[PDB]
2 protein chains.
Amino acid sequence: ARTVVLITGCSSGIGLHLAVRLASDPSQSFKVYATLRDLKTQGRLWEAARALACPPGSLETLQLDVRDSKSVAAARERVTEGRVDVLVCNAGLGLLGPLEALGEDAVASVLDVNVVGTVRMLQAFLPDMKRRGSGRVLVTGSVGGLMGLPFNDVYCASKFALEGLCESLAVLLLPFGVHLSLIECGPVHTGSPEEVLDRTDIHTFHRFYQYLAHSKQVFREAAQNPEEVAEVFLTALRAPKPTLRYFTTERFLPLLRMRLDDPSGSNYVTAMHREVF
Amino acid sequence: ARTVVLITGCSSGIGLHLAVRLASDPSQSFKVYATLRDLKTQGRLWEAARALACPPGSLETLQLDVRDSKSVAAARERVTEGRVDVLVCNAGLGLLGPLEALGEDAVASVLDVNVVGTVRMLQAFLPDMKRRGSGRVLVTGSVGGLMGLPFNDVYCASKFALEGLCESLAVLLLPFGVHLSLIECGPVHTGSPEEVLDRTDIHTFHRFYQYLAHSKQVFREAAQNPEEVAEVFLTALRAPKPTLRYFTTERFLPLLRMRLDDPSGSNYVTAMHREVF
Ligand SMILES: C[C@]12CCC(=O)C[C@@H]1CC[C@@H]1[C@@H]2CC[C@]2(C)[C@@H](O)CC[C@@H]12
Ligand SMILES: C[C@]12CCC(=O)C[C@@H]1CC[C@@H]1[C@@H]2CC[C@]2(C)[C@@H](O)CC[C@@H]12
């Protein structure tokens, strides 16, 4: 009857706002499983759910740790309807800093949550979709998945990885009737200094500050409401033939095109260096 | 005096051929540390070294496991010259199959060797390069880093990740005088069926066969000599101002451009589906 949606990473941000947008939809078309790594963070989702007056039974929370394939399987068994019509792979971690200041565990964690975590969800959920010959997968992407950003080396690695993962899968899934799309987000309004200085050189440290200053100004001028981003997920959801990629904004497309039409990377690296520094 | 080169993944392929090309250079400009995960595989490198008559002391082998930051640090201490002029990040794993048939450990291993392994090398070696204000980093890339290939979902994820990692770093390293370049390789002439069938559906299994058939024909028609690929690394090495990206072939550039100029991904996914299936 209803469209069953399971969303990862609902404790804040896009995931939180998408979950309550869908559950509160005036048409009541959606049953939403909002999943979270730590149940102690669920308060914010329930406060938003109340604000939007989600009908009882339109929204349920599950604990799901995308690092643990047992946790993934336990949450899938909790989908009482026995299918997922829309899977939204949104859990993700950022990681910001000079590459040599990043702990090895932090690097592996970002990769595990952002890439392997999405692999675990797709392994768990794609089979029943392929069998039914139907289902929609939406994956939260980033501008940092489409072009490299300084001091985001590992975050960008992880978001570029989701691009390759999803594009590869889409080439195969086409004749199966299962549609996968990336939702490419720019900024969204959702170590300490001594720590970082201890792990890098003064010149890199200064470039980091410059990057942070520029980033803050891009964010204050350009950040989108998660309400507006969530509606782009909805657009993808309802598209009779969805495309592989949706963009939540036109903002970064000129930078992207400059990347796109000089494959040597020389124009992009130059332009981004000037843009930031 | 000599240009000190440390290359990862020298047991076969590009890494093996690049190592002996450099060590055997008639000019004797290069001292090469060819590194390998398992020393039992070093025979092939030494057979090639003899064939090309590398002078004694032009080539040394080190054991290096890019999964282990202690192994990385132990090999760096073995660079008797106390600097690395050229770091070649080439170790890599493939992974081929229906996504749901891939073991979780195999997925994590590919990511660890191909992405985190390269992060470990850059963390270990970039600091002294930035300090000197000089050094060249060359990273073995792939066509699968630039466009998604069906049944290579995790391999492509890993090779897309190297793109984001390197591009992000290049934006920063520009004013430091340290130059990083990807060398984008097409095919290079360097589970059992019951296993895979047990882990997927018959229809995906059949698409896998089709992909393998097409792949084999692309390889037989298009595979390059690693001798020819190694010379593209040399070109990058010697370029007074290197670009971010070198391509070893023009072959896949029409497919890439079609990807590049439809950001929605719709033309690429369609064209690649038709190309393979
Ligand atoms: C990381 C930031 C800033 C913080 C964030 O939420 C993600 C966002 C993605 C767009 C980036 C931006 C930093 C400034 C950049 C790099 C602009 O120059 C162009 C794209 C911007
Ligand atoms: C994985 C393969 C085949 C095996 C290999 O060594 C890597 C190589 C990269 C180019 C791929 C190719 C498979 C066939 C493809 C997908 C062609 O259609 C275009 C690019 C090709």
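By Swiss-Prot numbering, chain A shows 2-191, 199-285, in order.
Placement of Cβ uses the backbone N, Cα and C atoms for every residue, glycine included.
As written in Swiss-Prot, here are the features:
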{"type": "BINDING", "residues": "A:10-38, A:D66, A:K160", "note": "NADP(+) binding site"}
{"type": "MUTAGEN", "residues": "A:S135 to A", "note": "Abolishes phosphorylation. No effect on 17-beta-hydroxysteroid dehydrogenase activity"}
{"type": "MUTAGEN", "residues": "A:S143 to A", "note": "Loss of 17-beta-hydroxysteroid dehydrogenase activity"}
{"type": "BINDING", "residues": "A:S143", "note": "substrate binding site"}
{"type": "MUTAGEN", "residues": "A:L150 to V", "note": "Alters substrate specificity"}
{"type": "MUTAGEN", "residues": "A:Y156 to A", "note": "Loss of 17-beta-hydroxysteroid dehydrogenase activity"}
{"type": "ACT_SITE", "residues": "A:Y156", "note": "active site, proton acceptor"}
{"type": "MUTAGEN", "residues": "A:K160 to A", "note": "Loss of 17-beta-hydroxysteroid dehydrogenase activity"}
{"type": "MUTAGEN", "residues": "A:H222 to A", "note": "No effect on conversion of estrone to 17beta-estradiol"}
{"type": "MUTAGEN", "residues": "A:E283 to Q", "note": "No effect on conversion of estrone to 17beta-estradiol"}
{"type": "MUTAGEN", "residues": "A:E283 to A", "note": "No effect on conversion of estrone to 17beta-estradiol"}
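Locations of recorded Swiss-Prot features on the structure.
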{"residue": "A:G10", "record": "NADP(+) binding site", "Cβ contacts under 8 Å, 6 or more apart": "A:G16, A:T36, A:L37, A:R38, A:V67, A:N91, A:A92, A:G93, A:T141"}
{"residue": "A:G14", "record": "NADP(+) binding site", "Cβ contacts under 8 Å, 6 or more apart": "A:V189, A:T191, A:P234"}
{"residue": "A:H18", "record": "NADP(+) binding site", "Cβ contacts under 8 Å, 6 or more apart": "A:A49, A:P234, A:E235, A:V237, A:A238"}
{"residue": "A:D26", "record": "NADP(+) binding site", "Cβ contacts under 8 Å, 6 or more apart": "none"}
{"residue": "A:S30", "record": "NADP(+) binding site", "Cβ contacts under 8 Å, 6 or more apart": "A:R3, A:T4"}
{"residue": "A:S135", "record": "mutagenesis position", "Cβ contacts under 8 Å, 6 or more apart": "A:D86, A:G178, A:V179"}
{"residue": "A:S143", "record": "mutagenesis position", "Cβ contacts under 8 Å, 6 or more apart": "A:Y156, A:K160, A:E185, A:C186"}
A:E283 (mutagenesis position) CB neighbourhood, other CB atoms within 10 A: 11
By Cα-Cα distance, the member of mutagenesis positions A:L150, A:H222, A:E283 nearest A:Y34 (NADP(+) binding site): A:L150
Anchor-to-anchor distance, in angstrom and between Cα atoms, for A:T191 and A:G199 with 7 residues unmodelled between: 21
Neighbourhood of ligand 1 - mutagenesis positions from A:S135, A:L150, A:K160 with Cβ under 6 Å: A:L150
Recorded positions, contacting chain B; criterion Cβ under 8 Å; candidates A:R22, A:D26, A:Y34, A:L150, A:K160: A:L150, A:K160
Rounded inter-Cα distance in Å - A:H222 (mutagenesis position), A:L150 (mutagenesis position): 12
Alpha-carbon distance [A:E283 (mutagenesis position); A:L150 (mutagenesis position)] in Å: 11
Site with most surrounding Cβ atoms, counting all protein chains shown within 10 Å, from the recorded positions A:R22, A:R38, A:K160, A:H222: A:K160
Other CB atoms, at most 10 A from the CB of A:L150 (mutagenesis position): 22
Pairwise CA distance, A:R22 (NADP(+) binding site) versus A:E283 (mutagenesis position), rounded so that it is a whole Å: 35
